[PDB]
Amino acid sequence: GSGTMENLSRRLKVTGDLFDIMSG
Amino acid sequence: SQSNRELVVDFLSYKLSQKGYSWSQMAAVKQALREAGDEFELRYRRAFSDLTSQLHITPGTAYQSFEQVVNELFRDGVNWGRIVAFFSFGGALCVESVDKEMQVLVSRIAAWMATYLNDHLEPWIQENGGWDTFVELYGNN
């Protein structure tokens, strides 16, 4: 459904964010 | 023959990168991005279920799904890591499109990505050191 999207964006944002922070 | 030229270039680039060298700055960015994608996807699967099949992609709703996911991704900010997430998302969209035989979406997904980079990410990118900074930070990983 559409709730899948919110959930996907969130998982992508945290994963990226952690990825960004771990390269600083 | 450009075909042969491109071949030689691709091959030489690959061989240089395997030694920590680079054919050109563009080549190093590519290599850095590919590696960051693999790493990002690895860290994603070990925590969640494949970013690929989840959404129900169709030619008609593909764009809208891409836009919703992508706008929430950079709603409250842009950073290299999110950009890598972005690239990996587009990649899973294409893999899913081919699995489901909607091969024609790959060039569209490609276009929507370049467009979104050119319009919404470039500014931040130039402002934050350009791709060369990205290479310093995620290169040879």
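Following Swiss-Prot, chain B residues are numbered 2-26, 83-198, in order.
Any Cβ shown, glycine's included, is placed from N, Cα and C.
Here the residue is the original one, while Swiss-Prot reports the published mutagenesis B:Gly138 to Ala with the comment No heterodimerization with BAX. The Cβ of B:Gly138 (mutagenesis position) lies under 8 Å from the Cβ of B:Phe97, each of which sits 6+ residues away along the same chain.
Among the sequence features in Swiss-Prot, the mutagenesis site B:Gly148 to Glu is noted as follows: No heterodimerization with BAX. If you draw a 10 Å sphere around the CB of B:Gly148 (mutagenesis position), it holds 17 other CB atoms from the protein chains shown.
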